[PDB]
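In what follows, a structure is listed as structure tokens, so that the remarks can point back to it.
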Amino acid sequence: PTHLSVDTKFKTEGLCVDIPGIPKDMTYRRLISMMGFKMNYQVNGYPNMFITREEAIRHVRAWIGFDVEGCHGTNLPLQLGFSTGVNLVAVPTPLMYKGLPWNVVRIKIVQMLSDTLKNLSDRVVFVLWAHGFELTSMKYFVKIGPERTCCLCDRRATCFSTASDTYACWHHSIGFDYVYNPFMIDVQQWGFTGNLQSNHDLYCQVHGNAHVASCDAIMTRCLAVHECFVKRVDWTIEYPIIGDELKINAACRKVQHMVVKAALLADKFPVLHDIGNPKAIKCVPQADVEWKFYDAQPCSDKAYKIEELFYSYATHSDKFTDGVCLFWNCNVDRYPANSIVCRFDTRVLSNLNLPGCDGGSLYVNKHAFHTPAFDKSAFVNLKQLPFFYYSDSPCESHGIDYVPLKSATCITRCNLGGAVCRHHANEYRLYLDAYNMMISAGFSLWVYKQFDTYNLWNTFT
Ligand SMILES: Cc1ccc(NC(=O)c2cccc(F)c2)cc1O
Ligand SMILES: [Zn+2]
Ligand SMILES: [Zn+2]
Ligand SMILES: [Zn+2]
């Protein structure tokens, strides 16, 4: 039960307007045959062009929505739209390109997928709401065969060139003309009522429907992300390393210990309310405070209402007003004034952050986390946390060449005393680097307005 049997049934109702007379009884095997591909009973890593929901979900980084509209069937021109916002017109003879033959259109398809996917995935998954023309158009830009490797590296082959008769991955495909061994999934097999627009629009107000093909392609991927990562969530599925995942996760642990340690030293809160991941550990384990945990899973859909987190049914809610609240990636509509907050900025551009549903983003770093749209109004009671480095650690080298550090934000005994020691300068530069890493990954840090780093200097006396 790993791969999708070619002898599985494919519901054909969706296809019968572009393909009138299509049999109600249809297998992937006969559909793939109809699309013009020969699978020559082959056991070489590519048993099916089509894949399971489960397989699509392991490969969410490879998803490209794809839609074709009959512009006025070998007879007529076709509008090719992709979730990248690109529209190509192919003649048989927002970005919108004039009519060209398949032999140039196919080169543009390879360039576009390569530049989109080379830092994301080892493959492409075309996400369809299939009506027929997208499926019969694939023969014009796709070739299949046994799994292969790039002619320049060890990565699996995703492209093919007729000019050179060679195979490339997404990194090495410049001037290649065919997509090689693509995958695909028809969202219309998932058992929806009514059309794409009506299903999409239930969940998402951000993607309009200008009635161009890219609009449908974007909506199709959006609906699919909603179904696989918002309504349903599976946090067991791991995802490969493709960038700075480890450095970023380490940075977030370092910034969290630093900021909460400094807050406790500066304002000496008697109680900390730690709201969010039910597996969360004390980020400052030596600190004096009453540490009280509150369980909330990552909200995939809408930010939590603070009122709902405090709603206690027939018992009294704990008083939040006492001490400080820590929301470390726990996304609520409006934070209380006495909060420390880490909140992921869905708008950030990175290889980890994929476009999501209704203005949210799918952040994929070991696990996949759909995050509700970033909203500045959530922080009305807070201010941005300023950068600072704090250490009570002794001034002591042990065992990196030097320019001496001067900074107002290096809060150590040595800087109090007039000259930063080498140990604290090394630690300061490492911590500035981790902080910059975390910010540029898309985390934003907010704090109660009374927070003042001036209060930290008298913890050395
Ligand atoms: C900061 C903070 C977060 C959460 C709560 N919530 C409760 O105390 C509570 C008690 C019983 C059932 C329940 F669902 C919630 C209070 C807080 O002060
Ligand atoms: Zn390669
Ligand atoms: Zn949408
Ligand atoms: Zn020092």
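Numbering, chain A: per Swiss-Prot, residues 5949-6020, 6027-6047, 6076-6381, 6388-6449 in sequence.
Method on record in the header is X-ray crystallography, 2.3 Å.
Any Cβ shown, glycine's included, is placed from N, Cα and C.
Features reported for this protein in Swiss-Prot:
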{"type": "VARIANT", "residues": "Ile5967 to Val", "note": "In strain: Omicron/BA.1, Omicron/BA.2, Omicron/BA.2.12.1, Omicron/BA.2.75, Omicron/BA.4, Omicron/BA.5, Omicron/BQ.1.1, Omicron/XBB.1.5, Omicron/EG.5.1"}
{"type": "BINDING", "residues": "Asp6015, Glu6116", "note": "Mg(2+) 1 binding site"}
{"type": "ACT_SITE", "residues": "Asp6015", "note": "active site"}
{"type": "ACT_SITE", "residues": "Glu6017", "note": "active site"}
{"type": "ACT_SITE", "residues": "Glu6116", "note": "active site"}
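Known features from Swiss-Prot, placed on the structure.
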{"residue": "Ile5967", "record": "variant position", "Cβ contacts under 8 Å, 6 or more apart": "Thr5960, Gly6114, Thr6118"}
{"residue": "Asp6015", "record": "Mg(2+) 1 binding site", "Cβ contacts under 8 Å, 6 or more apart": "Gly6035, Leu6110, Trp6111, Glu6116, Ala6195, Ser6196, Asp6198, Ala6199, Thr6202"}
{"residue": "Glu6017", "record": "active site", "Cβ contacts under 8 Å, 6 or more apart": "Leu6032, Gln6033, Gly6035, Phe6115, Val6194, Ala6195, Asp6198"}
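In the three-state DSSP scheme, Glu6116 (Mg(2+) 1 binding site) falls into the helix class. The Cα of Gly6381 and the Cα of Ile6388, which border 6 unmodelled residues, are 10 Å apart.
Once the 6 residues left out of the deposited model between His6020 and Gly6027 are set aside, the two flanking Cα atoms are found 10 Å apart.
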